[PDB]
4 protein chains.
Amino acid sequence: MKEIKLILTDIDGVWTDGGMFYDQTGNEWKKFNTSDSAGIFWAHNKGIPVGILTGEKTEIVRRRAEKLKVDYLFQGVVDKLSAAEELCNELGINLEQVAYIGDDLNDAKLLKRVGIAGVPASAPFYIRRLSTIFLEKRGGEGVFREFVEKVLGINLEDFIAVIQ
Amino acid sequence: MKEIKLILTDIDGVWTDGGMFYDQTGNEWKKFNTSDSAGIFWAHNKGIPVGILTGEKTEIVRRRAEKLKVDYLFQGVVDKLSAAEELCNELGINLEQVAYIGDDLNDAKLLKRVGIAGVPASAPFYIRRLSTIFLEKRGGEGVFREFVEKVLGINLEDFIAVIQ
Amino acid sequence: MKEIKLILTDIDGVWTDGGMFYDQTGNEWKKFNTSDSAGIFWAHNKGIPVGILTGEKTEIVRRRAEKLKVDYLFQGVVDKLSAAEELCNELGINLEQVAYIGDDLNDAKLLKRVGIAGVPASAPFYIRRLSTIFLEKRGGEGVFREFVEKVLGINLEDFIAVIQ
Amino acid sequence: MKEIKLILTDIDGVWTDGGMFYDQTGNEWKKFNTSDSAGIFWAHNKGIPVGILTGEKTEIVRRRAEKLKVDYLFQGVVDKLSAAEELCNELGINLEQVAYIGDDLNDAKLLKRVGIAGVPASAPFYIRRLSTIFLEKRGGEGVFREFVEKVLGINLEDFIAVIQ
Ligand SMILES: [Mg+2]
Ligand SMILES: [Mg+2]
Ligand SMILES: [Mg+2]
Ligand SMILES: [Mg+2]
């Protein structure tokens, strides 16, 4: 795989199946998958920071990013390519050293510019075709984990090393 | 696809998988799919209003229709066909210029009177067979998006034009 | 299809996929499927009452049962066969004229004794073999609707009748 | 099947599909499956205690364990192998007389040391390959029940005997 210095990810439709739960009181939910925490685990084990880029803006995602010790959190993002470029500039890397996973229209410009692009199997066809690696899983199934494990070449020997 | 001037949609079993969540206190939830918001995006991009016709009546749905800037919302509807015909009069257009998607008994009469009828793959067979185009997706899987994209013939060229 | 005078049903694993949602405060949810309402619709269309027999006892099911105008609701039932029999006596009918659908251990004695026993596809093997008709659907998938439609011989002619 | 004197279980990804529901207010949900209660029923029927070992710590799980009358609950466990050894030491039990089911990295060391290891079909491959029996079911689908019934050899004869 390409040398990756930063992993960036969308939330809805990647860390979730796109589900947006609404009640009668103005409250809102998302359903995360505990499996995706291993994505952060493996990135951090390799010395790679992870950032969230999302167009939504919620306390739900603030809490999840905190629980998982995600390095960067940008919400209400209107232009994900610009946000990514700006963070790359701050970090001293280029987009070719970024791996980004996203599933929809607001992800497309960024997906086309990154070193490794991932798109869940549940995504619209014209977004899926931008993926540069195959991902088997759908949003919310542990596809963030699947993406990280492939991008970083996590293998049986890595597994054995961590559970000793 | 015929010149459509209005897209109408049911909620439960279309925008959702029919799930109705109840707690112990009289609160209630629905689970929407973020993918469907693209259905409103594509409709608006092409100059077409979207309207919701639902037999239920909840703040859940009012909040979702607001978020998505849906043009028309009718809840607690007893007779969807007549509600459609009214709106067609209010707006000065014909049932023939309407695309409607629904999934159950209360949708049947209207489905039979519109220019393009859509029914999710998850619907009962006698409603399914009313559909005039094939929809692959189940309620809550982004089938509203699928419908709008088929109805408006959204293609790769449209995609390339909106993500520049 | 035998003559049926009473339709009875379990809740968890039939009207739901067995899901029991718990929060941090002692509240609880279940997820119903709007499709199952049509089961009550068709039963009432044929002049057949429906009763709920459940071992759990929740406000959740109280509120759902009332919304659907279910005819009998028995919760915290420990002996479902005895409860059915008592109900049969009230209506002057026998077990051979009852159709019951259930998915688990607390249902087996009753399933064995009714005129038509239905068990969702999702149920344990040793319960599924008690079913006297085949049901395709899993719990929470509209399997109560499937059951009623099969039991009452609901066909396309019935459908055309009710929308016309 | 070997002699089993204690069944131990992880929660997230075994008792659930890994789902972690967050709202806007700091509350949290898990979705259990009523099917898994039969896991406890059969263990207790055979006189075998059940213990939960989870890395998470929530009222959600405390309440669930209490309602199911689970014999031991350990939350916020950082080293499951050690927690299992200490519980076993109190009870007089060898790890070879234990059946444990788990799905992720924090379960691997203990899975490798128990008499029967179970892993849901939904788990990562490097965990699933530690399983010493085949489990068909995914987390949240009643795979804890499947595990219990397999390891205790629950068969049609037990089912016939337990319903009179
Ligand atoms: Mg997304
Ligand atoms: Mg509907
Ligand atoms: Mg049940
Ligand atoms: Mg786990």
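Cβ coordinates are placed from backbone N, Cα and C, and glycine is handled just like the others.
Per Swiss-Prot, the features are:
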type	residues	note
BINDING	D:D10, D:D12, D:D103	Mg(2+) binding site
MUTAGEN	D:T34 to A	13-fold decrease of the catalytic efficiency and 4-fold decrease of the affinity for 2-keto-3-deoxy-D-glycero-D-galacto-9-phosphonononic acid (KDN-9-P)
BINDING	D:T34, D:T54, D:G55, D:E56, D:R64, D:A65, D:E66, D:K67, D:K80, D:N106	substrate binding site
MUTAGEN	D:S37 to A	2-fold decrease of the affinity for 2-keto-3-deoxy-D-glycero-D-galacto-9-phosphonononic acid (KDN-9-P)
MUTAGEN	D:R64 to A	Loss of phosphatase activity
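Location within the structure of each feature annotated in Swiss-Prot.
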| residue | record | Cβ contacts under 8 Å, 6 or more apart |
| --- | --- | --- |
| D:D10 | Mg(2+) binding site | D:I52, D:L53, D:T54, D:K80, D:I101, D:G102, D:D103, D:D104, D:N106, D:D107 |
| D:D12 | Mg(2+) binding site | D:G18, D:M20, D:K30, D:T54, D:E56, D:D103, D:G139 |
| D:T34 | mutagenesis position | none |
| D:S37 | mutagenesis position | D:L68, D:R145 |
| D:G55 | substrate binding site | D:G76, D:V77, D:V78, D:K80, D:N106 |
| D:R64 | mutagenesis position | D:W15, D:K30, D:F32 |
| D:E66 | substrate binding site | none |
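Note: D:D12, taken in sequence order from the recorded positions D:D12, D:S37, D:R64, have a C-beta within a distance under 8 Å of a chain A C-beta.
Checking the recorded positions D:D10, D:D12, D:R64 against chain C with a Cβ-Cβ cut-off under 8 Å leaves D:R64. In this view, D:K80 (substrate binding site) is surrounded by 22 other Cβ atoms within 10 Å of its Cβ, with every protein chain counted. For the binding site of substrate, formed by D:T34, D:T54, D:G55, D:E56, D:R64, D:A65, D:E66, D:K67, D:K80, D:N106 according to the record, the largest Cα to Cα distance is 26 Å, rounded to a whole number. For D:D103 (Mg(2+) binding site), the number of other Cβ atoms no farther than 10 Å from its own Cβ, over all displayed protein chains, is 30. A Cβ distance below 6 Å to any atom of ligand 4 is met, among the binding-site residues D:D10, D:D12, D:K80, by D:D10, D:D12.
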